[PDB]
Number of protein chains: 2
Amino acid sequence: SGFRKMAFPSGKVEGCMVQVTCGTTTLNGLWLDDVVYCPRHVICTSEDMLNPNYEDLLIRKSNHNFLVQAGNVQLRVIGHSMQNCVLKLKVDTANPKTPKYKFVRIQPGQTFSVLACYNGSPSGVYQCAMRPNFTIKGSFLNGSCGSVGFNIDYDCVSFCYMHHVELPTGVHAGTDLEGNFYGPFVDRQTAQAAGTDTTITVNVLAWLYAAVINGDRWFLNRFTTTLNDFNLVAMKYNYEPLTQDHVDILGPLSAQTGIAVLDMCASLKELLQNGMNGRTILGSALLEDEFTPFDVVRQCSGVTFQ
Amino acid sequence: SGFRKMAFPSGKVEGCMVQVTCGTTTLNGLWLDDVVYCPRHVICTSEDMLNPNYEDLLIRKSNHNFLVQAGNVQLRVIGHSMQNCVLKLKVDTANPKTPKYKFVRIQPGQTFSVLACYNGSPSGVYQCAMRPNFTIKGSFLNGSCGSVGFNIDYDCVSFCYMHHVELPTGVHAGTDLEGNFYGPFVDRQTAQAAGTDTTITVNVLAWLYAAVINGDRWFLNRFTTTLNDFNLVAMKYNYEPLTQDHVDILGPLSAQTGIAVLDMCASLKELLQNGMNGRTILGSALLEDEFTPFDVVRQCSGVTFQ
């Protein structure tokens, strides 16, 4: 029993974390096969980040201006390219620690494990979620740029995030492994507005299912509600609208607990209108939205990986 | 910026997770050098766990009754011994993935990363703390026994915990890597009472320092208090007594933030007497006590590891 915010084992990802230095800027890179992926702002100075012409700044650079270090081993760069906002450095050595991997662009609300790195050295690992406004609430200091988020199916590491920018509001933004930013953000030191952030409603419901499984059942009423009546409560409290697709993915949790999805929505509706009255759910006084329905099923059944 | 419950990179520990099978019981083992460490209740059936004579049950077993599997490789057992509550299986092959390691018995209040495993396969990683009553609030299903907790200095993995028993209350208990249980618990399926659990006061204060560093400063008053006056508030709300040693380890945090330790204690005293009034601190509506002063310094400075 017990429920914890759990991150995937980071071993398969640590073996791909290298250090990329271009001039004075040093950040982290993802070494897969014979290609190193890193944020393209490694080619920028501090003044450049105000308004950088990345095409021009990349032209001034050659292959030998990029220093890639895998621990203590230097990697000779034999080619460089810019795909959107990431830099693709072709090296002469294929990474022997390369795991099975894909490049996946996740959707808002999905979760992934983040391996925070500095100077190509792994520092820590934590689980976070892609907010509906395409930001993430992570822990990123200077030098963490190039840290990657990922999911592990079993033997396959689905890389889905690379950190690029910390917004002036303290939240973070980045791209997928093809350089395409999540959301309207850009890799430039300017005032960037993140939209209104809502709560991932389907994640809150799955977390409530995890609580019933683990003994916390005080929030269970026998009130029920319709999908439209609940979404009327969801819009008032800045919750994402619940669709039939969300009900379908909560199916197995509803079958294991024997609690209908709409019955749990009425419990959440009462939680939103009345609060928690000082009580706790799974050791939390707030409504958690960083557990997808898939995350709850994994932890409540013991799904392992390589 | 940003503050997250961060776990150490688990790569160095994944390479030591093997599967130990004795009869019908299968659990996880820690393969270091040419010795595999696992809970001694691998030799017990389900009926045995009610009241097991471990010396007798071990005598019925021989070296060939223990099946150790490192992924797909079988490890021939050439010797077995019982040290307290752990089983030491000597194998013919030294683990090539053995990192630099020590065996350390942590104190209550300290934190460590837990690598939850099943059938010798790593499943997830999360950070937890040794409660003052020597329990831990983890996520452990059937088969997770043998999962280890650890800390990483830089290249050295300080193994400090092995999971053995889930108490009937849902909390978990285990031993160090020498088989000595943390607390008064035993590896037997019986009614085991865990003492009253208190809040790690020094951890709450360091977490409040992390909040001031990250912008959350609404709880800052200019009230002050004495060490004895605060401990009078601590005893009422089931908090651990604060000592001068606790003030000394919070020194660097007090120097970085410029906030005296006793000034922060008065802020916590107001938080205990008045609550949080619906506000949040670092995204939490409760007072977090699973961040040691060392954990805050690491995350607020970027300490990396191998």
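Sequence positions for chain B are given in Swiss-Prot numbering; the residues included correspond to 3264-3569, in order.
Using N, Cα and C of the backbone, Cβ positions are placed for all residues, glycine too.
As annotated by Swiss-Prot, active site, for 3CL-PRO activity applies to B:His3304, with the evidence given as sequence analysis. The Cβ of B:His3304 (active site, for 3CL-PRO activity) has 24 neighbouring Cβ atoms from other residues within 10 Å, across all protein chains displayed. In this structure, B:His3304 (active site, for 3CL-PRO activity) is part of a helix by DSSP.
For the natural variant B:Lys3353 to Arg, the note given in Swiss-Prot is In strain: Beta/B.1.351. All protein chains considered, the CB of B:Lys3353 (variant position) has 16 other CB atoms within 10 Å. DSSP assigns B:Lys3353 (variant position) to a strand in the three-state reduction.
Non-local neighbourhood of B:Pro3395 (variant position): B:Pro3371, B:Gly3372, B:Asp3460, B:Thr3461, B:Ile3463, B:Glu3503, each in the same chain, at least six residues away, with C-beta under 8 Å from its C-beta. Look at B:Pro3395 (variant position): DSSP puts it in coil. Quoted from Swiss-Prot, the note on natural variant B:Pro3395 to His is: In strain: Omicron/BA.1, Omicron/BA.2, Omicron/BA.2.12.1, Omicron/BA.2.75, Omicron/BA.4, Omicron/BA.5, Omicron/BQ.1.1, Omicron/XBB.1.5, Omicron/EG.5.1.
Per Swiss-Prot, the feature active site, nucleophile maps to B:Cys3408. In the three-state DSSP assignment, the secondary structure recorded for B:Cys3408 (active site, nucleophile) is coil. Residue environment of B:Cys3408 (active site, nucleophile) contains 27 other Cβ atoms, counted within 10 Å of its Cβ in all protein chains.
What Swiss-Prot notes for the natural variant B:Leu3468 to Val is this: In strain: Zeta/P.2. Mapped onto three states, the DSSP output places B:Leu3468 (variant position) in helix.
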Within 10 Å of the Cβ of B:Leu3468 (variant position), how many other Cβ atoms are there? 28
Can you tell me which recorded positions out of B:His3304, B:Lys3353, B:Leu3468 are within 10 A of B:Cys3408 (active site, nucleophile) by Cα, answering none if there aren't any? B:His3304
Reported as an integer number of Å, what is the Cα distance between B:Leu3468 (variant position) and B:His3304 (active site, for 3CL-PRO activity)? 39
